[PDB]
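Everything on this sheet refers to the single structure shown next.
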Protein chains: 2
Amino acid sequence: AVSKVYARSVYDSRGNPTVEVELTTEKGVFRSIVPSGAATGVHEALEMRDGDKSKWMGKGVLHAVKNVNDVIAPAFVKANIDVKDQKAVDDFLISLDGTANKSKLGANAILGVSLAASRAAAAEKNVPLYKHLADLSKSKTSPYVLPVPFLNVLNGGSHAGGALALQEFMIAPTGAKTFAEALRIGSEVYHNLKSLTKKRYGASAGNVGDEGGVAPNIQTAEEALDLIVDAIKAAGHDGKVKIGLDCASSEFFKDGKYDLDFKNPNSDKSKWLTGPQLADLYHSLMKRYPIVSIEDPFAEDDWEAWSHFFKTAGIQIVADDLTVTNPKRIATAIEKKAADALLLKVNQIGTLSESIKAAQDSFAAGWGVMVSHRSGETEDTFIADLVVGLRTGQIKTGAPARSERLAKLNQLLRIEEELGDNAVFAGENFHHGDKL
Amino acid sequence: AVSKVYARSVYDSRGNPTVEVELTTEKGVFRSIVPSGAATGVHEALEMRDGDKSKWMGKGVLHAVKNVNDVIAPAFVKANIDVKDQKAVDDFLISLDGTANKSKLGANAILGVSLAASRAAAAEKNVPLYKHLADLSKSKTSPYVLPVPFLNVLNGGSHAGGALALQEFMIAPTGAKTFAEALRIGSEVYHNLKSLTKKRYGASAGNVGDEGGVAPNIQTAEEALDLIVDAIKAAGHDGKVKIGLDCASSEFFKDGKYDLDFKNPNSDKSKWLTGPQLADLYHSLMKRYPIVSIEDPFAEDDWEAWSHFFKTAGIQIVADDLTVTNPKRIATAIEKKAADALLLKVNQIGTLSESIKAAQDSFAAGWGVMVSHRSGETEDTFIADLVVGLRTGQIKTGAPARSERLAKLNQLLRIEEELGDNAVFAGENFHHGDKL
Ligand SMILES: [Mg+2]
Ligand SMILES: [Mg+2]
Ligand SMILES: [Mg+2]
Ligand SMILES: [Mg+2]
């Protein structure tokens, strides 16, 4: 039985306040922390901020925290909910909020309680969190699937200077035999990339962005990709490391066109690309580079552009701001045939049950599911267990630098170690990891 | 009873492998992770690395891990040691190594067991870790003393691409009344410093170094210090924030002199400073800027320079590479009156007992003690509890960016919250927090 629900303000990887929740039962105290993205999708569940310009640059979470302590806590504890029944737990929270986008209590107030309950349930059942998550999601009993980690080793767009418009350049060691090996491989590539970057761009560029990847002033995507290839080759892993991209195109969508030079206040408008033109650009990058996944290639509501490209893409197309981990928007994407992979972010919807639901609807439509962190992370490692429990075979949780990233990757090492022979590495089959 | 001792490789904040140890007793599984510095002091205890160029850039810790699982674990488990007797635990580990600098098993193999045991003991005693550490060191808890955080928000030295010779530029919110206020103030100043840095130096300057601080290409310390001051003023915390420094002078100590331009290959040898000359420079920096602490202003073995400076230096003088948390080195520093504060790094010595002894010897000599992280950290939060347990009043665990840093800071927020009226914020009495 839950005897107490408590929330407090803590700091995320960017040094901005966020909500941390603790749920107390006879098994102990279970903690969960909420992540925070930047320039979030317009359709994401509401992240509640104080707005007090004299406190935390106006990014305080006192209101959210109060909502947990003075609203959810007393009601939740009095309801005597069975934490093992995740659906009951989240129906109560959703019903207490009463709004569609959780704007009353705030998604960052609800999620904490939702996630902490699942940890309390796992302990009650005396099983590893990923096992309980698998039960909650009706995943295969075995074999468990270790995911291929897509490491954002090079940042562009809003996460760096230069003209480079694309936001994320990831490497995925699909050629590894185990997660431990993929992670080793990934770190080696990353160190080779950092040394090359400092040598060609200087110490300044050698420094890392919010997710731990290098952020040199790159001019073009081809320049970035060639650097990634050189790093892979230098590391000795050519043929075993693939590339993933997060274009975050909504960032440069203007007048039905895409400005690949949106960082230049004097960008040539005659050079802005239309949907079909931006699609051809991706094709040229795909033909020259080992790209196996492309996230948000088009705007969050530019459905026709997504559908056109999907006709000939030929590789995993991941929807992030387009779907915002929302089953209602996922249905639309499926009907319009806009993509075939969901970037799953629990804080984009607000509850674990809804997130699991988004994943099931995706798999049911033949889609892949890439579990993801947010640009603003914490020492919390929930998504590590979540990606194993959902057996997706793929996760995006940062570069192999900065511990809000390594915390998850290290957790995956412990899970793999613990699973022993009761597990397989997604490898080349990451897209359909759940079918493994 | 300790039924099992196990070690595995995990990744630190820089993407390099390190040792993680788990000790199992009737109370559960207790985990500790070993930190890792860069350009470590010549006298530091041995951090054993594999040196296999075909794996982890030659930075693997398989040898250390094997020492734990193959040598320490069996003997330790059979010895049936009482984890609450930290002295006993550490005497056994040290005896098993039998070397002065832990060159046989490695400090990175021994430290994880030493730390894990103290966590297991705390659980056996049913008290929080900082409480057990207060008992182990015989520290006062009526009331506990919360530390003032020294946040390395501006990077220099070998950690920068300019001429800035000094390695670390920290801010210390000594004017706060609680740790919580101190951390918000620190983060606010940090965010102001970041934007100011990007506008004046460029986006690339906004990128963070290993410890989360900005790394702009600055030429002189004055330039860096003026920027920090503008950040403090812009944040609106004038007079409430002081500055700290980590010169890490050993880095630019060549031919008996100090080269403040050791980053330029054509550095003018006729301009290299001498012991007394470097002091004159610090003295002037102290007169114009709100500097309250200077670390490693002189070479790790250039005692004369240290002694001469301490003579007129009217602020706290921290010893890091000079003492390497070694009771023997500290004794020398005491007798020669080289400094008046110890930077306490558990992995520089190898065991908790020896670190506790170093702190005690320091306090007994009227010295201050600043608990510190290493440039290479992990999601481990031990130092947060240790600084509270040692009642030092001051800690250096990074800038308010990157979770291997926030993990400790957030844990201090939790400890403050849990203690309530049982704790007080050291503030301006940070130097003698133990006597508070
Ligand atoms: Mg986004
Ligand atoms: Mg995205
Ligand atoms: Mg050092
Ligand atoms: Mg130092």
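All residue numbers given for chain B refer to Swiss-Prot; the residues shown span 2-437 in order.
Recorded method for this deposit: X-ray crystallography, 2.1 Å.
Backbone N, Cα and C define each Cβ position, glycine as well.
Residues annotated as active site, proton donor in Swiss-Prot: B:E212. There are 27 other Cβ atoms within 10 Å of the Cβ belonging to B:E212 (mutagenesis position). Under the DSSP three-state reduction, B:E212 (mutagenesis position) is assigned to coil, being neither helix nor strand.
Marked as active site, proton acceptor by Swiss-Prot on the basis of experimental evidence: B:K346. When secondary structure is read from DSSP and collapsed to three states, B:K346 (mutagenesis position) falls in the coil class.
In three-state terms derived from DSSP, B:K397 (substrate binding site) belongs to an extended strand segment. Here Swiss-Prot flags B:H160, B:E169, B:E296, B:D321, B:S373, B:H374, B:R375, B:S376, B:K397 as substrate binding site.
Look at B:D247 (Mg(2+) binding site): DSSP puts it in a strand. Look at Swiss-Prot and you will find B:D247, B:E296, B:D321 tagged as Mg(2+) binding site, backed by experimental evidence.
Under its mutagenesis entries, Swiss-Prot includes B:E169 to Q with the note: Reduces kcat over 100000-fold. Annotation for B:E169 (mutagenesis position): same-chain Cβ neighbours under 8 Å, separated by at least 6 residues, are B:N153, B:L155, B:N156, B:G157, B:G158, B:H160, B:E212, B:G214, B:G245, B:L246, B:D247, B:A249, B:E296.
According to Swiss-Prot, the mutagenesis experiment B:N208 to A carries this note: Reduces activity by 44%.
According to Swiss-Prot, the mutagenesis experiment B:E212 to Q carries this note: Reduces kcat over 100000-fold.
Quoted from Swiss-Prot, the note attached to the mutagenesis of B:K346 to A states: Reduces kcat over 100000-fold. Abolishes of the proton exchange reaction that initiates the enzymatic reaction. Neighbours of B:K346 (mutagenesis position), defined as other CB atoms within 10 A of its CB across all chains, total 26.
The binding-site residues listed here are B:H160, B:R375, B:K397; among them, B:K397 has the most other Cβ atoms within 10 Å of its own Cβ. When the recorded positions B:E169, B:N208, B:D247, B:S373, B:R375 are checked against ligand 4, B:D247 have a Cβ within less than 6 Å of one of its atoms.
Using a cut-off of under 8 A between C-beta atoms, the recorded positions B:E169, B:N208, B:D247 that neighbour chain A are B:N208. When the C-alpha distances from B:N208 (mutagenesis position) to the recorded positions B:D321, B:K346, B:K397 are tabulated, the minimum falls on B:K397.
By neighbour count, meaning other C-beta atoms within 10 Å, the densest spot among the recorded positions B:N208, B:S373 is B:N208. B:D321 (Mg(2+) binding site) carries neither a helix nor a strand DSSP state and counts as coil. Annotation note: B:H160 (substrate binding site) sits in a helical segment as assigned by DSSP.
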